[PDB]
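Student: Got a structure here, written out as structure tokens. Questions coming.
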Amino acid sequence: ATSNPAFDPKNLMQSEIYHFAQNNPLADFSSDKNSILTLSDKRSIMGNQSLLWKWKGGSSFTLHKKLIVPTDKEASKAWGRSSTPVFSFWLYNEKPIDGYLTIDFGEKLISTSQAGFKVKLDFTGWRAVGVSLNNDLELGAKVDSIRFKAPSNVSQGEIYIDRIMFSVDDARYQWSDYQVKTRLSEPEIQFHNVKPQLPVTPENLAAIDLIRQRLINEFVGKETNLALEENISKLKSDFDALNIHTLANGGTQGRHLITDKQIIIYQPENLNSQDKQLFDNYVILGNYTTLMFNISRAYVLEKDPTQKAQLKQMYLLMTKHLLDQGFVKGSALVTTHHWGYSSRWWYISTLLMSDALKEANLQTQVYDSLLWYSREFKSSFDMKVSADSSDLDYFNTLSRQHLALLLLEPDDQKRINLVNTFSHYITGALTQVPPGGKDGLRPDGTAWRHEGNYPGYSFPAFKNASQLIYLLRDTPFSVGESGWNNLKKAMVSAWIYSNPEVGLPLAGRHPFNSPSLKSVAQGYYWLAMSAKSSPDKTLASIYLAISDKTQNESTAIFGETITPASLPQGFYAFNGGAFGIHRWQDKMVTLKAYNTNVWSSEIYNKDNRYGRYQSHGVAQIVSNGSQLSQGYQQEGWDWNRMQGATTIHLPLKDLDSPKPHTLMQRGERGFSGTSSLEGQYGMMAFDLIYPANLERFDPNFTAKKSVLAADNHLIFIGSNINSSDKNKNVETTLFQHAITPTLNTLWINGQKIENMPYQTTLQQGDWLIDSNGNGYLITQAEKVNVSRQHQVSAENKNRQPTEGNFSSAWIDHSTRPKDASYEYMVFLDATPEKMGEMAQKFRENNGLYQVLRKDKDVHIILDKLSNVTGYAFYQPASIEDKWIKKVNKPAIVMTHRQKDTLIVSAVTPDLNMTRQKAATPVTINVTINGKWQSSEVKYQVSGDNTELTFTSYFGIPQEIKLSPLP
Ligand SMILES: CC(=O)N[C@@H]1[C@@H](O[C@@H]2OC(C(=O)O)=C[C@H](O)[C@H]2O)[C@@H](O)[C@@H](CO)O[C@H]1O
Ligand SMILES: CC(=O)N[C@@H]1[C@@H](O[C@@H]2OC(C(=O)O)=C[C@H](O)[C@H]2O)[C@@H](O)[C@@H](CO)O[C@H]1O
Ligand SMILES: [Mg+2]
């Protein structure tokens, strides 16, 4: 509080705050006959004093202060987001009052004399009032009077007031409560309830009290986002610093409590220095509720009873302070948005302290409070199964807090009903295929957030939904098998595409900080141990493999001997992120494309700036372990040269995303992704097409990039490669990896190269091995550059410059101005001796493989080592082949002739959906040559050939073993 008016054009963003820690603190205040104004030093929000206002009814005191009340425009411009100016104060009732406080504003007001609003005084403890001065009254510019009037209808009474504040606030966040009406209401939770209801029995009550216990077990013997403190001497010291003293005739004095979001109303950074020093003595709810939960764990584990007793008292005094501060049902506190961040550990803390809260007679207030403030999550907490109920953030940060609030219901019949309903909710939520790009599991094992497959949001969702099914296992509240089967598809799928980090292609907006399966390991145990036929061996063997445990350790954990899982082998299609995984020995290759329904990349204001090529027909080879150890180093990484990728080599100023905030660039057609055969073999098909006019994106840049994966190798081909600039700087990257003392060695045609720098160029018949033991034989190219060199780059968050030394090799496509092509072959078990034999076999008429067609319509790769053929129909076509004659849709087809059966697989990686519409199954006619008979694939012999009817749903390949008709 300065003599400068509120919302001074001169300093619009500077809050004016009546807090009474200044001199002649009531100078700006006048009362009438029938009101007295004192300071009490006994309760306070800011400073250590508050306005004790004693009043006959009808009485009034005026606050003399000039207000240059802006428009919603002026204030929005001053700050930078939709804004309003807000009138806001705290008041305490020691005893409720049956009637309304009037706040009126005008010019040179007295007792007897524009617009104002009402506060219902029927409550005790602190409440917070918060109005937009443009939208919540019933305004001029020349206002100097704010007059508080006690109700006519009450005869006398007494109100403490503090922190009367004019300030610029976010216009989403002045909320209606049981005291004040605003334009804004966050409606209270209305629990769905499923039929038939479970009855209160001793059985059903024992399950509830067990679920509570299994929950307490999980938080008393490490959680992400929990600032765990086991040291009692620290909890004690922290609690002391709060200065909470019980007051004689009810409630507390202590340091004022505020959420991370509540502090906005103050506009802290613009606060006069008097006001910022007082704002600094506030406590952040998040730290407070973290200390409560840390205390509740300490109490549940403490053996010494004197100290166990001291812990209970601490927790109870902190609960009382919390409710006296006006964190109770019907108190909005102006707002509480992002309540999860400030309170997630309060929810859980009530589980550990259920009994103490019962004795202290606080269980009913504390449930009422958490239930009010939970109205924010109404669309999950209400527990009606919708299209949005499969949200992966809720499974991470909200699911256990939700169950904890349910378990705190006083009435036994209501508790069972809520937990019964919450089981049917969770089941639906992990069972349903959400429409479009809505969050949640999908039929192929993918798991969507931000409208796409997203390991970085699914991995923590997988851990906590696994733990949820385990808390309810073998009870009448146990989750449906459908939800258990589906979470398992997803988590087996994550074991397949991790090794143990997900690839760079699946790093989302966080390249080089891939999520690890290591942080989701407990989930493999929870899910194994919660199977209808427990334990599930598959999931158990994954748990042992991921958590680094021996067959010997398994019997204690799972109660029978299970061999830790050996790394998945073969090929798995995952067209929900237009990708596939090839696994051989300890290596995983992430093949990634994109399309209408799969963004190439997530790029935000400060994430993945150089991400443009994340999904450009990439094929990152990762051996089991740390990717950084294998030289996937961000420092000096050449963002143009993602392994496998056909790109234009831009400078970083131009590779940087054109949109300064958010771009998630979707493809130009439905068709790109992978398909599998016999679970051993894959083909990628990627049609590279750029937008017709997006800044920094060459509209004429194109490629058809196909890959056929079998056993220890992959055949890579390219056709119809074009740019606006005759393929100037158009490269296909074979590999890129850091040089270290451990990753020191490149091989070229039998020769070790350890030199730094080093450049050379290669052509057809040449070969290399990188420091990770991947060999590249070049089978059709004019010009393959090799480089060992100091590279300069920039990190994907704040584009700050980096550098390091890299080994790299790429095809230079600028030697073919129109329709540039390539072929190369990757060996994953490579050595100088075996690559020399592979090269000899290549020179013997290519006994490695034959390309039977390579154009804008079809690629066809026959792999002669595997005796498998892959067919990438970029367009429907009739072809000439031993096996496949005609496909009437863009598709990926595969053949393997084995002794006297022909196995055909088919799919469209096209998901056949939009961001809103739900996927429907595309029907693919594959005619094949000659007569066959034999799986949900249909076959009809028509003339001297055979029509196959593959049903492609969410790009899940189907196949059929045929045998030949005489
Ligand atoms: C605000 C922004 O940049 N993006 C929005 C998304 O929010 C991000 O992701 C999440 C999350 O919980 O999933 C939290 C953080 O607020 C932010 O990093 C998200 O709402 C998304 C939905 O597709 O779209 C953006 O508006
Ligand atoms: C995709 C994403 O941003 N997920 C969020 C978390 O980030 C991941 O986890 C961590 C970490 O080690 O804490 C670092 C990286 O940011 C990323 O792999 C994290 O912000 C979390 C906090 O609640 O929310 C996740 O969804
Ligand atoms: Mg004060």
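Just so it is clear, chain A uses Swiss-Prot numbers, and the residues here are 25-137, 140-164, 188-270, 273-985, 990-1021, in order.
Method of determination (from the header): X-ray crystallography, 2.5 Å.
Yeah, the Cβs are placed from backbone N, Cα and C, and that goes for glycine too.
Copying in the features that Swiss-Prot gives for the protein in this structure:
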ACT_SITE  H501  active site, proton acceptor
ACT_SITE  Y508  active site, proton donor
BINDING   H43, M70, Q73, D211  Na(+) binding site
MUTAGEN   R500 to A  Still active on both chondroitin 6-sulfate and dermatan sulfate, but with highly reduced catalytic efficiency
MUTAGEN   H501 to A, K or R  Loss of activity on both chondroitin 6-sulfate and dermatan sulfate
MUTAGEN   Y508 to A  Loss of activity on both chondroitin 6-sulfate and dermatan sulfate
MUTAGEN   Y508 to F  Still active on both chondroitin 6-sulfate and dermatan sulfate, but with greatly reduced catalytic efficiency
MUTAGEN   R560 to A  Loss of activity on both chondroitin 6-sulfate and dermatan sulfate
MUTAGEN   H561 to A  Still active on both chondroitin 6-sulfate and dermatan sulfate, but with reduced catalytic efficiency
MUTAGEN   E653 to Q  Still active on both chondroitin 6-sulfate and dermatan sulfate, but with reduced catalytic efficiency
MUTAGEN   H712 to A  Still active on both chondroitin 6-sulfate and dermatan sulfate, but with reduced catalytic efficiency
Student: Please work out the number of neighbouring Cβ atoms within 10 Å of the Cβ of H43 (Na(+) binding site), leaving out its own Cβ.
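Tutor: The answer is 23.
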Student: What is the set of residues, excluding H43, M70, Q73, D211, whose C-beta falls within 8 angstroms of the centroid of the C-beta atoms at the Na(+) site?
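Tutor: After dropping the recorded site residues, what remains is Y42, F44, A45, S68, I69, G71, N72, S74, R212, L329.
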Student: Filter the recorded positions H43, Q73, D211, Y508, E653 down to those whose C-alpha lies within 10 angstroms of the C-alpha of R560 (mutagenesis position); answer none if the list is empty.
Tutor: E653
Student: Can you tell me which of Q73, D211, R560, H561, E653, our recorded positions, come within under 6 Å of ligand 1 at the Cβ?
Tutor: none
Student: Gap of 23 residues, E164 to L188: Cα distance in Å, to the nearest whole number?
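Tutor: The separation between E164 and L188 at their Cα atoms is 9 Å.
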Student: Out of the recorded positions I have (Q73, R560, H561, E653, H712), which ones have their Cβ sitting under 6 Å from ligand 3?
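Tutor: Within range of ligand 3: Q73.
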Student: Sort out the sequence-distant neighbours of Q73 (Na(+) binding site) for me: same chain, 6+ apart, CB within less than 8 Å of its CB, listed by position.
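Tutor: Correct list: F44, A45, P49, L63, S64, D65, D211.
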Student: Calculate how many Å lie between the CA atom of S985 and the CA atom of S990, with the 4 residues in between left unmodelled, and give a whole number.
Tutor: 9
Student: Given 2 residues with no model between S137 and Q140, what whole-number C-alpha distance in angstrom do these ends have?
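Tutor: Those two Cα atoms are 9 Å from each other.
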Student: For a Cβ distance below 6 Å to any atom of ligand 2, name the recorded positions from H43, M70, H501, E653 that qualify, or say none.
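Tutor: Cβ under 6 Å from ligand 2: none.
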Student: Quick one: which of these recorded positions, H43, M70, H561, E653, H712, have their CA within 10 A of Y508 (mutagenesis position)?
Tutor: none
Student: Taking the Cα of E653 (mutagenesis position) as the centre, which of the recorded positions listed as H43, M70, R500 lie within 10 Å of it?
Tutor: none
